[PDB]
Every structure is written in C-alpha cells, then in structure tokens.
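Asks: Quick one: this structure, given as structure tokens, is what I'll be asking you about.
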Protein chains: 2
Amino acid sequence: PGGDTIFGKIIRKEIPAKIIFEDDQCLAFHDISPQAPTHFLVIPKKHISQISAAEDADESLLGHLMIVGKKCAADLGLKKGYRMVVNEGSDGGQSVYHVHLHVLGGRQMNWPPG
Amino acid sequence: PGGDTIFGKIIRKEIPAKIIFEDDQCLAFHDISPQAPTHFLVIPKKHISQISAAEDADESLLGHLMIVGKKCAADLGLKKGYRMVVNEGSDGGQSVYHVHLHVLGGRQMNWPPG
Ligand SMILES: Nc1ncnc2c1ncn2[C@@H]1O[C@H](CO)[C@@H](O)[C@H]1O
Ligand SMILES: Nc1ncnc2c1ncn2[C@@H]1O[C@H](CO)[C@@H](O)[C@H]1O
C-alpha cells in the first residue's frame, strides 16, 4: 500500500514528514524544498504513478486532493491566495512517480508558471 | 448558466474560443495568451468562482477537469508531459473568477512554477 517511491515510504510512515492533514484517501505535508513561504503537497494514499495514468474512476479522488489543498491553505492562513500545480512527466518536471499536488502561497506567484 | 465572466460568455458561445473538447460538464479551449507551445484551459460549465469556493460535492467535477486535461494533452501530442495549474486569488495570479485549469506543455517547464 502506497507504492515503491519516496511518497510510498511517507504514506507507510517509514519516514516522517511534516503532516498537516490525513484522512482515509490522502495525506498533506510540507515540501522539503519549499519554493514559497508556504509550499505543501497533497498525495493520494492510492498509488497512481502520474496524472496521465489516472482513470475515470479516480476523478473524485483527484478532486479531493484540491479540496484538501484548499482546506490546508486556509488552515495555514493563505488569505491572499495560492497556486496549485501537478507535474506530469519529463516536461512537467515530475521526479517522483506518485501523483502529487503542490500548493504554493505566501508570496505573489509569477507568470509563466515555469 | 456559465456565470458573468469572460468564461461565461465562452460557455454560452456568445464568443467563440478555440474549443478542443466539450462534454456536459466542461469545456477545453486554447489559451489566447499561450505561455508554452501548447497551452489550453479546462473549465467547468458550472460557475464556481475560485477553487477556494468549491464545495465537497464538487470533487468529482474538479477531478473531471484533470482527466479531460490528460485526454486533451494526449490528443495534442504531449508525449513528454505537461504541467497543470490552478490559480487562486491575488497571490495565485487569478484574473478571471471562474475556475480554470491551465495545461501547459511542448517545452520543458521550469521550477519554481512562478
Ligand atoms: N521526504 C520528502 N518530504 C517532503 N517533500 C519531499 C520529500 N522528497 C521529495 N520531496 C518533494 O517532492 C516534490 C516532488 O515533486 C519536490 O517538490 C520535493 O522537494
Ligand atoms: N477569450 C479568451 N479565450 C481564451 N483564453 C482567454 C480569454 N480571455 C482570457 N483568457 C486566458 O484566460 C486565462 C485566465 O487565467 C489567461 O491565461 C488568459 O490569457
């Protein structure tokens, strides 16, 4: 359960993370290389390698990650907003093959988004 | 139906857009100010002003936007990957208050994501 990546280890608690939310579907934790004053990840407990591998039946789970991200952003005081990011594959900058939603805020986010 | 923003006008077809996908839940169309060789938006037909205003019952719809984004990215040949972005509020760089998912690819996306 949780798969064979860094994030599988986090889900199994084999290594800790700075956990800010947990429910039966997902986990949220602070990013170890933050790119903004607040930068956290929301990950499903189900191992989905990448967004391009998600199936139709995963829609509710994927949307759950954004609703959790909204809740966590509010808990962390992101009153002025935030940016949500999912990276796919090489061009997207994905390095860990377990779906993860980035939530960044606490500063003005620029454009383009990379 | 569709709300009182630019994107409401697009949903009602009062102004055209470069539509690449339509179903009963959402619309996808090319962005008018592209930041990558492929840059399109996926929007719900339901007016949700911003991700921070989405409700729990919207989870399936939000996840549908990413699954549509995955499908469109494949139709557009984004074999090397892509980045998905949702902007919230001022700090997120949101300018149109109707939820929209950006999908960018056809080049290496950089880090940080703005
Ligand atoms: N042990 C870890 N805890 C928290 N974030 C991590 C860990 N390993 C990698 N990351 C974050 O995972 C992301 C992968 O997209 C990165 O932003 C990276 O910094
Ligand atoms: N008529 C339009 N058709 C397509 N994209 C648009 C239109 N108006 C604004 N946008 C795009 O909407 C986004 C709002 O985040 C921008 O990336 C902007 O370029």
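Per Swiss-Prot, chain B residues shown: 13-126, in order.
How was it done? The header gives X-ray crystallography, 1.1 Å.
Placement of Cβ uses the backbone N, Cα and C atoms for every residue, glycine included.
So Swiss-Prot lists these for the protein:
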type: DOMAIN; residues: B:18-126; note: domain 'HIT'
type: MUTAGEN; residues: B:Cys38 to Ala; note: No effect on its ability to convert adenosine 5'-O-phosphorothioate into 5'-O-monophosphate
type: BINDING; residues: B:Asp43, B:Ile44, B:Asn99, B:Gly105, B:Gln106, B:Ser107, B:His112, B:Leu113, B:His114; note: AMP binding site
type: MUTAGEN; residues: B:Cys84 to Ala; note: No effect on its ability to convert adenosine 5'-O-phosphorothioate into 5'-O-monophosphate
type: MUTAGEN; residues: B:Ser107 to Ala; note: No effect on its ability to convert adenosine 5'-O-phosphorothioate into 5'-O-monophosphate
type: ACT_SITE; residues: B:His112; note: active site, tele-AMP-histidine intermediate
type: MUTAGEN; residues: B:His114 to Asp; note: Nearly abolishes its ability to convert adenosine 5'-O-phosphorothioate into 5'-O-monophosphate
Asks: Select the closest residue to B:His114 (mutagenesis position) from the following recorded positions, measuring between CA atoms: B:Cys38, B:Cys84, B:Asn99, B:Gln106.
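Replies: For B:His114 (mutagenesis position), the spatially nearest of the recorded positions is B:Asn99.
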Asks: In terms of Cβ proximity below 8 Å, which recorded positions out of B:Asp43, B:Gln106, B:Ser107, B:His114 neighbour chain A?
Replies: B:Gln106, B:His114
Asks: Nearest to B:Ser107 (mutagenesis position) by Cα distance: which of the recorded positions B:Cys38, B:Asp43, B:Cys84 is it?
Replies: B:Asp43
Asks: Which of the recorded positions B:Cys38, B:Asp43, B:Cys84 have a Cβ less than 6 Å from any atom of ligand 2?
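Replies: Going through B:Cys38, B:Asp43, B:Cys84 in sequence order, those close to ligand 2 turn out to be B:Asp43.
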Asks: Tell me the Cβ contacts of B:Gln106 (AMP binding site) under 8 Å, same chain only and six or more apart in sequence, or just say none.
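Replies: Same-chain residues close to B:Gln106 (AMP binding site) (Cβ under 8 Å, separated by 6 or more) are B:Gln62, B:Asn99, B:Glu100.
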Asks: Which state, by DSSP, holds B:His114 (mutagenesis position): helix, strand or coil?
Replies: strand
Asks: Would you mind splitting the domain 'HIT' (B:18-126) into helix, strand and coil residue counts from DSSP?
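Replies: Looking at the domain 'HIT' (B:18-126) with DSSP, the answer is 33 helix, 28 strand, 48 coil.
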Asks: Might you list, by sequence position, any residue in that chain lying six or more from B:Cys38 (mutagenesis position) with a Cβ less than 8 Å away from its Cβ?
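Replies: Within the chain, B:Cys38 (mutagenesis position) has Cβ neighbours under 8 Å at B:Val54, B:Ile55, B:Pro56, B:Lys57, B:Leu73, B:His76, B:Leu77, B:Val80.
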Asks: Could you tell me which of these recorded positions, B:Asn99, B:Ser107, has the greatest number of Cβ atoms within 10 Å of its own Cβ?
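Replies: By the 10 Å Cβ neighbour count, B:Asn99 comes out on top.
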Asks: Which chain-mates of B:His112 (AMP binding site) that are at least 6 residues away have a CB under 8 A from its CB, listed by sequence?
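Replies: For B:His112 (AMP binding site), the qualifying residues are B:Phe19, B:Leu53, B:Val54, B:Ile55, B:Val98, B:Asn99.
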